[PDB]
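Presented below is the structure to which this report refers.
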Amino acid sequence: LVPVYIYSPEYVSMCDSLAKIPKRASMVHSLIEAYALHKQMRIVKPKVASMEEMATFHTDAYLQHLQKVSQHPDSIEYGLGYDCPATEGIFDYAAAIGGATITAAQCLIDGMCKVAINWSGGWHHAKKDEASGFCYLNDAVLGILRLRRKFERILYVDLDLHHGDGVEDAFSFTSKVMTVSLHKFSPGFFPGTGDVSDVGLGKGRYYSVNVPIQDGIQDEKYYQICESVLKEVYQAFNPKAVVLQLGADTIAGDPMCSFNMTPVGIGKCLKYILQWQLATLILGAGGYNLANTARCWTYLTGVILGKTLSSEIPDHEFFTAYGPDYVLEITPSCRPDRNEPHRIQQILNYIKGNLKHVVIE
Ligand SMILES: CN(C)c1ccc(C(=O)NCCCCCCC(=O)NO)cc1
Ligand SMILES: [K+]
Ligand SMILES: [K+]
Ligand SMILES: [Zn+2]
C-alpha cells in the first residue's frame with residue numbers, strides 16, 4: 001500500500017540527543033518534510049519497547065545494568081564506557097529506537113504496508129550482552145525477531161559502511177535468517193570482522209554473506225557487486241521479508257572518507273530490492289555528514305515513493321547547512337578506487353560457491 005513512516009516529534013527530539021550525531025534526526029525529517037514527502041506516506045507514531053520485548057534478544061543481566069546506569073565497575077564488562085558511554089537516560093533512548101523498529105515490523109506483519117521506514121534505527125553492532133560501536137540495543141535484530149512471527153525466511157541486507165557483525169552474530173547459527181553485508185574490510189577498520197570466508201556456523205553455515213570492499217568504490221561498480229550478490233541470494237534463499245539497513249556513511253563527504261558513493265547508487269540497490277514485492281523494513285543509523293545523510297535518506301524516501309525530487313534544497317530550518325551548492329545531488333570525491341577487478345571477481349566467485357550449498361537444502 002502506502003509506505004509507513006515511523007515518526008513523532010518526541011521521537012525525533014530523542015534521537016537528536018545522541019552526542020555522535022547531534023540534531024541529525026531533525027535534519028532528516030525536516031528535509032523530508034521540506035519536500036512534502038510525509039504527505040505521501042502513512043505517519044505511524046512509534047511505541048517504546050518493553051523490557052519483555054528487548055529481552056527476546058538481549059539478556060536480562062545486560063538490560064538490568066543498562067537500566068541502572070541510565071538513571072560503575074561492571075560497565076566495561078557490558079561494553080559501556082568509550083564508544084558507548086553510559087549517559088543519563090541511555091536505556092530509554094535504546095528502548096525508544098528499539099520500539100520504533102518493532103513498531104515498523106509490526107506494521108509489516110499486519111498487512112498495513114509493504115514498506116516501513118525508520119531512518120533513526122539500524123544499530124547493528126550491539127550483541128546480546130554487550131554494547132559496541134555506538135550501539136546499546138540491536139533494534140535490527142529485534143525487528144527481525146518480530147517479522148519472524150509471520151515470515152519464514154528473512155533476508156537482512158546491510159549496506160552500511162561497516163560490517164553488521166551484531167546482526168550476523170545473532171543469526172550465525174540459523175538458516176532461517178540470511179545476513180548479507182557489503183562493507184569496508186581492511187585490518188584495523190572497525191569492527192574488523194566480515195571477510196568473505198565468514199559464512200556462518202553450524203546449521204547457519206553458508207547463510208552469512210559478506211562482501212569485503214576497499215576504499216573509493218563508486219555507484220557503477222557498487223551496483224554491479226550488489227545486484228550480482230542479491231540476484232544469487234534471492235534465488236538460493238527465496239526470502240519472504242527483507243530488512244534493509246541503509247547507513248549513509250558510504251556517501252562521499254562523510255568524515256569516514258572511505259567509500260565514494262552517491263545516493264543514486266544506493267537507490268539503484270534499493271530499487272532492485274523493492275522489485276521483489278516483499279515486505280521491507282528500512283533502517284538507517286549510519287551517516288556522519290549530517291546534511292549528506294539527510295540528502296541520502298530524503299532521496300531514498302523518494303525512490304520508495306517513486307517520485308523525482310527537485311534538485312534545489314528548499315528553504316527550511318537547516319537550510320544553511322547544505323553548502324556549497326545547496327542542491328540535493330552529491331558529487332563524488334576525486335580520489336582513486338582501490339578495488340582491483342580481479343579481487344572483486346575473486347570475492348564474488350567465492351560467494352557464488354557458498355550460495356550453491358544454499359541451493360542444496
Ligand atoms: C575522531 N574520533 C574521536 C573517532 C573517529 C573514529 C572512531 C571509530 O571509528 N571508532 C570505531 C567505532 C566505529 C563505529 C561506527 C558505527 C557505525 O557507523 N556502524 O555502522 C572513533 C572515534
Ligand atoms: K554493511
Ligand atoms: K544466518
Ligand atoms: Zn557505519
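Start at 1 and count along the chain as shown; that gives each residue its number.
Every residue, even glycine, has its Cβ placed from backbone N, Cα and C.
Here Swiss-Prot flags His125 as active site, proton acceptor. Sequence annotations record features per position, and here Swiss-Prot assigns substrate binding site to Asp83, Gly133, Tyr288. Marked as divalent metal cation binding site by Swiss-Prot on the basis of experimental evidence: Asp160, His162, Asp249. What Swiss-Prot notes for the published mutagenesis of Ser26 to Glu (Swiss-Prot position 39) is this: Decreases the deacetylase activity. In Swiss-Prot, a mutagenesis experiment is listed as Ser26 to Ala (Swiss-Prot position 39), annotated with the note Enhances the deacetylase activity. According to Swiss-Prot, the mutagenesis experiment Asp83 to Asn (Swiss-Prot position 101) carries the annotation: Almost complete loss of catalytical activity. While the structure shown retains the original residue, Swiss-Prot records the mutagenesis experiment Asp83 to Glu (Swiss-Prot position 101) with this note: Partial loss of catalytical activity. Here Swiss-Prot describes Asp83 to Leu (Swiss-Prot position 101) as a published mutagenesis experiment; the accompanying note says: Complete loss of catalytical activity. The annotation that Swiss-Prot gives for the mutagenesis experiment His125 to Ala (Swiss-Prot position 143) reads: Loss of catalytic activity.
A map of Swiss-Prot features onto the structure.
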| residue | record | DSSP class |
| --- | --- | --- |
| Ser26 | mutagenesis position | helix |
| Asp83 | mutagenesis position | coil |
| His125 | mutagenesis position | coil |
| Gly133 | substrate binding site | coil |
| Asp160 | divalent metal cation binding site | coil |
| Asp249 | divalent metal cation binding site | helix |
| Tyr288 | substrate binding site | coil |
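Taking the recorded positions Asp83, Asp160, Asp249 in turn, the residue surrounded by the fewest other Cβ atoms inside 10 Å of its Cβ turns out to be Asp83. Between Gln71 and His72, the deposited model skips 5 residues, and the Cα atoms of these two flanking residues are 12 Å apart. The maximum pairwise C-alpha distance among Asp83, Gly133, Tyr288, the residues recorded as binding substrate, is 15 Å. The closest partner of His125 (mutagenesis position) among the recorded positions, by CA position, is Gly133; the full candidate set was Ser26, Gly133, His162, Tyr288. Only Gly133, from the binding-site residues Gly133, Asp160, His162, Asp249, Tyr288, place their Cα within 10 Å of the Cα belonging to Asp83 (mutagenesis position). Closeness to ligand 4 is met by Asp160, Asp249, these being the recorded positions among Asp83, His125, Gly133, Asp160, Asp249, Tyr288 whose Cβ falls under 6 Å from the molecule. Of all the Cβ atoms in the protein chains shown, 19 others lie within 10 Å of the Cβ of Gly133 (substrate binding site). Cβ neighbours within 10 Å of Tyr288 (substrate binding site), excluding its own Cβ and spanning all shown chains: 18. Of the listed recorded positions, namely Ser26, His125, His162, the sparsest Cβ surroundings within 10 Å are found at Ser26. When Cα-Cα distances from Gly133 (substrate binding site) are compared across the recorded positions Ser26, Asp160, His162, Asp249, the shortest belongs to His162.
If you take the Cα of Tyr288 (substrate binding site) and the Cα of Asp249 (divalent metal cation binding site), they are about 6 angstrom apart, rounded to a whole number. In sequence order, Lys20, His125, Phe134, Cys135, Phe190 are the same-chain residues whose CB sits within 8 A of the CB centroid of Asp83, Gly133, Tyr288, the residues recorded for substrate being left out.
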